[PDB]
Number of protein chains: 4
Amino acid sequence: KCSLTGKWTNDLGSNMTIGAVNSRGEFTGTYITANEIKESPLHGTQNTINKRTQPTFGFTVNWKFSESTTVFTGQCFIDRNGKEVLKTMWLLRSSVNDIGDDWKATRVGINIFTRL
Amino acid sequence: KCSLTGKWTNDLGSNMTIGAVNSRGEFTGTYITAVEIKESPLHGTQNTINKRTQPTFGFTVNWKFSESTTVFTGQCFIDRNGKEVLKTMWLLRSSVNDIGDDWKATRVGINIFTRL
Amino acid sequence: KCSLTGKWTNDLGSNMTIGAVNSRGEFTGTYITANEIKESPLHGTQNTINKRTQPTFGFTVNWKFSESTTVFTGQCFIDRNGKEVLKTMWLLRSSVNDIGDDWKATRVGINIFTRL
Amino acid sequence: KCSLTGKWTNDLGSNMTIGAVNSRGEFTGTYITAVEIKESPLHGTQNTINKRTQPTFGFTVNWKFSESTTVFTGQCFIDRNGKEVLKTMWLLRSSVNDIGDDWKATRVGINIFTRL
Ligand SMILES: *[C@@H]1O[C@H](CO)[C@@H](O)[C@H](O)[C@H]1NC(C)=O
Ligand SMILES: *[C@@H]1O[C@H](CO)[C@@H](O)[C@H](O)[C@H]1NC(C)=O
Ligand SMILES: *[C@@H]1O[C@H](CO)[C@@H](O)[C@H](O)[C@H]1NC(C)=O
Ligand SMILES: *[C@@H]1O[C@H](CO)[C@@H](O)[C@H](O)[C@H]1NC(C)=O
């Protein structure tokens, strides 16, 4: 059973803490990224359908030092060793002033998370 | 100022209904898709920094008919007419059984929403 | 039979010209984007497997006014009317100076193309 | 200066071989994947503007065992050791029959290449 609760570090050095996942898959936590360190809240859910041991999930980071938003989505795996590892991908939405600048406002990438 | 509360419709015919956005930008709603109609819940946050009139935003749909999870993120624009438009991009995470299948698990696309 | 040859305009006002697709799916052309107008070469291929009437395809734009690169990929459709329409998505790779800036160097979006 | 010519291997075990990059940055190669081994051709261009020692780049794989097309794009870095690394993101376009299925046709992911 891979669980989202606990403290995680990613391939980029950023860290996150997720609280308890409730009966409806809902969960909250904080995302911690850099020197001088900033915290931002995050909210999401974990898919509970078929009570999968490696469930999908998604979660929104409400950046508190910029006007941006990032969503992450992925799955909670247990690798060959028995270790919990979060494979995710994200869309970073930047704020743009004009709707004509919309096409360039969304970055994409990966983040792998292990337990800290 | 572009607000997320209300009922929204997108380019694919899917419809969604967002509740009130509290002072920390948090919000809940339901997402409605077909092909016939299933409803799943969604959670997310609207970015509040600088109180922008076209904020960015992002939200997770906890699909209740499948093991999948989708995140959207984008911005709440005002078009040339004065209408409210949501420009979003999404990641659809599918469930895979083995971590070695993770590479093929994430679909990407766009959605544009107007009000109902 | 949807064909990639010809001149196309997209939802963002940009225009492209594609030459003949040869027996190995290979094709070249020029991408034209804005006021003051710039041209950049593009090279790609069209999937020929099963000689599908609506084939997939991909193509790289070698930007000549920046250090960036954009790839597009999609499918050549014939909609209900009988009209050729190119549904595509793209990754815009920006140049970054340091490998530690890699995570933020890739934008994603959509472009729909019709005949000009 | 990071060059693309040679044989490359990525995080998934896939291997590729790129030929010479001519003065306009154009190049050809073959892409090798398994699960057993199929080879498909690839075409693309390396961005030449400002003759950067870590250029961006992008290339289309014309898969010859399926109706699909994948594009990659990224940058040719030099890591702290002095090694050459290709940091890429990709879009995998699947063939769909009806335009109404287009929304679910595009997968996204990452690949990191080192030399053979
Ligand atoms: C990650 O957590 C460790 C230990 O709690 C800490 O040393 C490090 O500074 C954290 N990273 C960030 C970006 O806060
Ligand atoms: C969208 O909402 C309208 C009424 O609010 C309804 O007619 C239609 O069926 C909805 N679309 C879907 C996919 O449920
Ligand atoms: C698109 O093509 C039309 C006609 O050839 C032209 O008026 C327009 O300027 C083109 N767009 C760009 C960005 O070059
Ligand atoms: C990678 O290349 C090596 C030799 O060049 C070979 O052993 C291996 O099978 C290749 N990988 C694939 C997936 O073909």
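Following Swiss-Prot, chain D residues are numbered 27-61, 67-147, in order.
When the header is checked for method, it gives X-ray crystallography, 2.2 Å.
Placed from the backbone N, Cα and C atoms, the Cβ positions cover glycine too.
What Swiss-Prot records for this protein:
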BINDING   D:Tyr57  biotin binding site
VARIANT   D:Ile58 to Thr  In about 50% of the molecules
Could you tell me, to the nearest whole Å, how far the Cα of D:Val61 is from the Cα of D:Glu67, given 5 unmodelled residues between them?
5
Would you mind listing, in sequence order, the residues at least six apart from D:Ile58 (variant position) in the same chain with a Cβ closer than 8 Å to its Cβ?
D:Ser40, D:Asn41, D:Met42, D:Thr43, D:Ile68, D:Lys69, D:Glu70
Packing count at the residue listed as 'biotin binding site' (other Cβ atoms within 10 Å of its Cβ):
23
